[PDB]
Every structure is written in structure tokens, then in C-alpha cells.
Amino acid sequence: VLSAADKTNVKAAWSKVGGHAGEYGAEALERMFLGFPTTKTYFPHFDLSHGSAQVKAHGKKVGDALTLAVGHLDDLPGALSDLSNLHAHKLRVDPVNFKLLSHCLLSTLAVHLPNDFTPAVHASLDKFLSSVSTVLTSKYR
Amino acid sequence: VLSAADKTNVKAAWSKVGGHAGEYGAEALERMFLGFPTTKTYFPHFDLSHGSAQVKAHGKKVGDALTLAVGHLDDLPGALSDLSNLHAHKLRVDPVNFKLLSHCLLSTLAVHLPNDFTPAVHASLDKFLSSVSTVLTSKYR
Amino acid sequence: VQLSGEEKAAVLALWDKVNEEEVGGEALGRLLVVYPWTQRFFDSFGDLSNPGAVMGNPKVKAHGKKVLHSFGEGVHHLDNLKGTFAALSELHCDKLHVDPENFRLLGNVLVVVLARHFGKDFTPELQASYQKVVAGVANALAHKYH
Amino acid sequence: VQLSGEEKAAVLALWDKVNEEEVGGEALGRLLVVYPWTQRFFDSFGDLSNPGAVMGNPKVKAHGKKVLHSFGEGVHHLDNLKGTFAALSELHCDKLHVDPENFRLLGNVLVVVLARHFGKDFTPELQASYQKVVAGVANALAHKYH
Ligand code: HEM
Ligand code: HEM
Ligand code: HEM
Ligand code: HEM
């Protein structure tokens, strides 16, 4: 589903994200917990307060994973397999929730990188995140 | 997204569909036009009356395509490319409509093959049709 | 929401013949097997790891009956969907946290099961009506949500 | 639907600063480019084959303003969403045949644009409220559907 141009767009956008991927990951989680309450369910063991260390530590792991995917874009299935088993088989995350996190991710990127988050780049990012989600819910399809 | 078991399930189910794939295709179209009116939009040039020759002829083409896919399940992207360009680029079909047709397809299969449409087989068919749809809307993602 | 009067009549006459135990058990079972993330909400029910164990699980069969019973209260109360399901909408949202997308999924599976059971009697025109009803129930269970 | 009163106050104070021409043009533009099947409904507008030509299309900019204007009538009428949008729900459904899924898509893009324009001022807690508003508008445009 990812064309050459999209891969170019995504690699470029993320380079601008740089060492902030972790911070964006955590903020995105926040915006999800606050805007879409149903998702707080997957995280009972977590302190969801508004500047908590778990979301922050979790935020880092998500950014790390997204960075990995950007460096593997041609074999996302191979690079994200540990992750696919976890989300689909153990945690049995409702697939709708991926759409929700994705939206919050784009929301965060827009806040911090307003000049770089052009229409072209937004479209490629959406495509990217749809593709990460599809792999993470493949034990479904 | 398609496991070995699913491929086995799908090949088997369709063999039971046999020479009726055409008829089921047309009925499925009917159930879509009637149950989800918004889809009548893509077909102005068509007589949508309830036993019309166009839907019937169109029904045959859909069944033919689904049969092809069953015989190509390991490279659906290659076998359905003409079709992907058409739906996504020319007709710009809203992707939600694939979900709707899919539901109507399963509805038809259930009506005519009640004994063969077991839970296991229903699940594999859903997976199959989700995969056909994803290829047919790939010029999107 | 309505839909018509020759229509309500056709919907009501089919329900007459719906075995809520049988249809509800299969519908819930179908749900748990096609969409497997819905299994997360039914952990207290025990073994749901495979098609044979779901469809044969007594709690699945029993809960299914309860679901199809309330569906039935829907079908007999189409004038006031939003009132019939209010209590249930609060249960599903405030308490269990089910995304409402899943109501649609269940209503669709319900339609497929009715189709399996009634065959050529479940006409395109009759499915059309039930698609409406099922959409009605799903919206009513999404409502007095917050 | 409501959501709170310290909340309605925060939503209203942001709209004060929303340039409906600028936000609406970009939001509609964003829509046409990320979700490209929505282009089908705007054929009379001419060239929408690429990002530069969409964002720069005068009809896109103008229609966008009209959309964000009605969004605004929404924000100032949260007590009666279902009444403010009734006429519009009939237009979108009976006449244009837009699947209501697309209302959600547009409301989400709207949120992303507000986020782009207001930056750190568009807090998580403030997005939370706007997610509610946008969901409200989308449901109200899906309603008196039939
Ligand atoms: C871009 C999409 C997503 C990515 C890339 C992603 C990635 C990850 C990664 C790498 C972990 C490892 C956590 C660890 O090692 O401790 C994780 C854990 C987890 N994720 Fe996701 N995730 C995504 C979406 C979601 C969604 C939508 C949900 C549900 C709302 C979710 C729920 C969880 C949960 C519950 C854990 C376990 C955390 C724990 O128990 O410590 N994830 N995710
Ligand atoms: C399983 C999913 C689908 C398959 C396999 C499929 C397959 C096909 C095929 C093979 C054709 C060729 C028609 C021809 O040669 O004349 C076609 C045409 C067409 N399809 Fe689909 N289709 C699917 C879903 C849909 C959906 C959801 C829509 C929109 C509601 C749609 C709208 C159309 C239209 C408008 C045409 C052109 C018909 C004409 O102008 O003669 N299709 N489709
Ligand atoms: C047609 C839509 C649905 C209807 C009409 C419905 C109806 C009901 C009813 C009547 C009850 C029991 C209420 C009571 O007596 O206290 C119930 C319980 C429940 N439902 Fe739903 N339901 C629907 C969809 C769903 C979906 C999609 C889920 C997926 C999460 C779900 C999960 C549950 C759970 C977990 C319970 C609690 C069962 C228990 O006691 O452990 N339901 N439902
Ligand atoms: C936030 C949700 C939306 C709102 C509030 C909205 C509002 C409006 C308004 C106010 C008009 C003009 C009404 C008039 O003055 O007569 C309009 C026209 C239109 N809208 Fe929507 N709209 C929304 C979403 C959508 C979506 C998702 C589509 C995609 C199909 C769409 C397609 C159209 C079209 C095709 C027109 C006619 C434009 C023309 O004159 O050619 N709208 N909309």
C-alpha cells in the first residue's frame, strides 16, 4: 500500500521528528486517554495521571517501535511480529483503537511540527500508520 | 493476513459455491442496493429493478473475479490490479462500501449454503473478503 | 425510527418464528469467532480458544439468549428504541467500555444468522428492513452514552 | 450533548480565534488529499488531481469556509445539535448520498488543523472537548437521516 513517494515522505518527516519520537509518543497516549476514554481499559496497571512516569516510559517504547518501522518499511511484517502477537493475541486490542491512537499521533505531530506537517506529508503519515496498524492486527485477519 | 487454514477453508467453501458464484454475486448486489441505498449511486447507467439484466450480468463479473482471487490467494495484488485501478482511481469507490458488499455476500452464502457456512468457514470467508477489499482500495493506502 | 407499515408487519411476522435460544447462541458464538477481540469482554465464560468450544459453551448460549431477548423488545418497540435501551446503553458504555462499532458488528452477524436459518424466506427486501432495525438498536445502544 | 461548563467555556474561547476561511479551506483541502474518494463528491470544482491544486482551488477554499461556518453554528448551539443540522442532514443523505463515516473523517481532520494552527495552546484536555463537539456534529448530520 506504500508507494515510493510515501516511503520518501515518511522517512523525511520522521527525521524531523528526531529525538522527540519518545515525547510525541507519550503526548499522543495522553490525548488518547483524555479524548477517547474507552482506551483507558487496556491499562489498569497504569497511573494515567497527567504527567505520569509510566505513560512517559510507555510513550518512549511506542516511539521506538515507530522509528523501527520507518527503518523497515519494506518488511513491516517481519520487524513488528513480536508486537503483532502481543496486541492481537494477548491483549486482544480492539482494532478501532489503532485508528484512535493514529489520529492522536497526527494531532501531536501537527502541534509540534506545523511547518513540516504539510498536506502531502500528512497523507503519507496516515498511510504509514494505517500500515503499522494493519500488521499489529493481522492475527485477526 | 491469510493463514494456511484460511486458504484451505476458502478454497473448500468456494468449491461448494461452484457454478453459482455468478448467481450469488447478483443476489448480493441486490441485497446491497436494497439494504444500503447509498450504494445505488455508483450505478446510474444501471437498471436496478429487481430482476434486471445488468445487475445479473454485473453479478456474473463479480463472481468471476472472486473465483479468480480464490485461485490466486497467494498473489491477490497481482491478479486484481486491473480491478484495483478501476475502483480506486476511476470510480473512486468509498471504501466503506466494500464492507457493505462483503456483508451481503456472506448473507447470500448463508441463505444458499446453510450447512456449509459453519462458524469456521464464515470466519475464513470474512478474512478473504477483507483481503480482496484491501487490494481493491490500495490505491488509497 | 420506523421504515414503513407493510414493513413493520413483515419484520414482526419473522420474529414470531425466531428461536431466541438458538439464534442468540449462534449469533453471539459467531461474533466471538469471526471478531476475536470481542472475546476480551467474555473472559469469565472460560474456554473460548476455538470454534467448537465457543459454540458449545453454555454461558455463550445463555448470554446469547439474553441478548436476542432484548433485541426482541427492540423489535416490538420500534417507536421508542432510544427508551427501550437506555439502561443498557449506560451499562455497555460507563461500565463495560465497549466501543459502539461492535454493536454494528453484532447486528450484522445477527442478520447473517437469520439468513442462515430462514433461507429463501429471508428476502433481500426483508434483510433491507432488518438492516434498518439492527442499525436502530445499535444507535440506541450508543446513545444516552455519556 | 454538553460535556461540562468550564469545558464549553474553553471551546467557545478558542472558536473566538478561529479564522473560518483559513481553517475551513485547509480542512476541506486536507480531506480531499488524505481521503481521496471524497473527491468524487466535488467534481464540479475542477482540478483536484494533486496537493497543490486542491489547496489552491478557490472553490475548495470557499466551500470550506461555508462548512466551518456551520460548524461554528454548532459550537454556539451545543444544546440543540440535532436541530441546527437537520436541514443539512437531509441534504447530505437524501440528496448527495454521503456515507456518514465521512462526517467523522472530516471532523477528525478539522481537529488536526486546529492543532496545527494553535500549537501548544490546543491542549490534550482541549482536544478532548473538541472530539466531543465534532462527534456531536457528526451524529447530528447522520440523524433525521431517513
Ligand atoms: C502505532 C500503534 C501501536 C504501536 C506501534 C504499539 C507498540 C507497543 C509496544 C512496542 C509495546 C511494548 C510495551 C512493553 O514492552 O512494555 C506496547 C505495549 C502495549 N500496547 Fe501498544 N502499540 C500501539 C497501539 C496500541 C493500542 C491502540 C493499544 C490499545 C488502546 C495498545 C495497548 C498496549 C498495551 C496494553 C500494552 C502493554 C503495556 C504494558 O502492559 O506494560 N497499543 N505497544
Ligand atoms: C468484492 C468486491 C468487489 C469486486 C470483486 C468487484 C469487481 C468488479 C469487476 C470485476 C468489475 C468489472 C465490471 C465490468 O467489467 O464491466 C466491477 C465494476 C464495477 N464495480 Fe466493482 N467490485 C467490488 C466491489 C464494488 C463496490 C463496493 C462498488 C461500489 C458500491 C463497486 C462498483 C463498481 C462499478 C460502478 C463498476 C462499473 C460497472 C460498470 O460501469 O459497468 N464494486 N467490479
Ligand atoms: C445488539 C447489541 C447488544 C445488545 C442488544 C446487548 C445486550 C446485552 C444485555 C441485555 C446484557 C445483560 C443486561 C442485564 O441483564 O443486566 C448484556 C451484557 C453484556 N454484553 Fe451486551 N449487548 C449487545 C452487544 C454487545 C457487544 C458488542 C459486546 C462486546 C463487548 C457486549 C458485551 C457484553 C458483556 C461483557 C456483558 C456482560 C455479561 C456478563 O454478565 O458478564 N454486548 N448485553
Ligand atoms: C462536518 C461535517 C460537514 C458539514 C458541517 C458540512 C456542511 C455543509 C454545508 C453547510 C453545505 C452547504 C449547504 C448549503 O448552503 O446549501 C455543504 C455542501 C456540501 N457538502 Fe457537506 N458538510 C460536512 C461534511 C461533508 C462530507 C464528509 C462530504 C463528502 C461527501 C460533504 C460533501 C458536500 C457536498 C458535495 C456539498 C455540495 C457542494 C456543492 O454545492 O456542490 N460534506 N456541506
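Here chain B follows Swiss-Prot for its numbers: 2-142, in order, are the residues you see.
Structure determined by X-ray crystallography, 2.0 Å.
Each residue, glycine too, has its Cβ placed from N, Cα and C.
The C-beta environment of B:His59 (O2 binding site), restricted to residues of the same chain at least 6 apart in sequence and closer than 8 Å, consists of B:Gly26, B:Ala27, B:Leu30, B:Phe47. What Swiss-Prot lists as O2 binding site is B:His59.
The feature heme b binding site is assigned by Swiss-Prot to B:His88. DSSP assigns B:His88 (heme b binding site) to a helix. In sequence order, B:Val94, B:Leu137, B:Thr138 make up the list of same-chain residues 6 or more apart from B:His88 (heme b binding site) whose Cβ falls under 8 Å from its Cβ.
What Swiss-Prot notes for the natural variant B:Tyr25 to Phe is this: Exist in both chains. Secondary structure at B:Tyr25 (variant position), as computed by DSSP, is helix. Counting only same-chain residues at least 6 apart in sequence, those with a Cβ under 8 Å from the Cβ of B:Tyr25 (variant position) are B:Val18, B:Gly60, B:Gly64, B:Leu106, B:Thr109, B:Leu110, B:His113.
The note that Swiss-Prot attaches to the natural variant B:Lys61 to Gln is: In fast chain. Annotation for B:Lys61 (variant position): spatial neighbours B:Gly23, B:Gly26, B:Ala27, criterion Cβ-Cβ under 8 Å with sequence separation of six or more.
DSSP gives B:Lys61 (variant position) a helix state.
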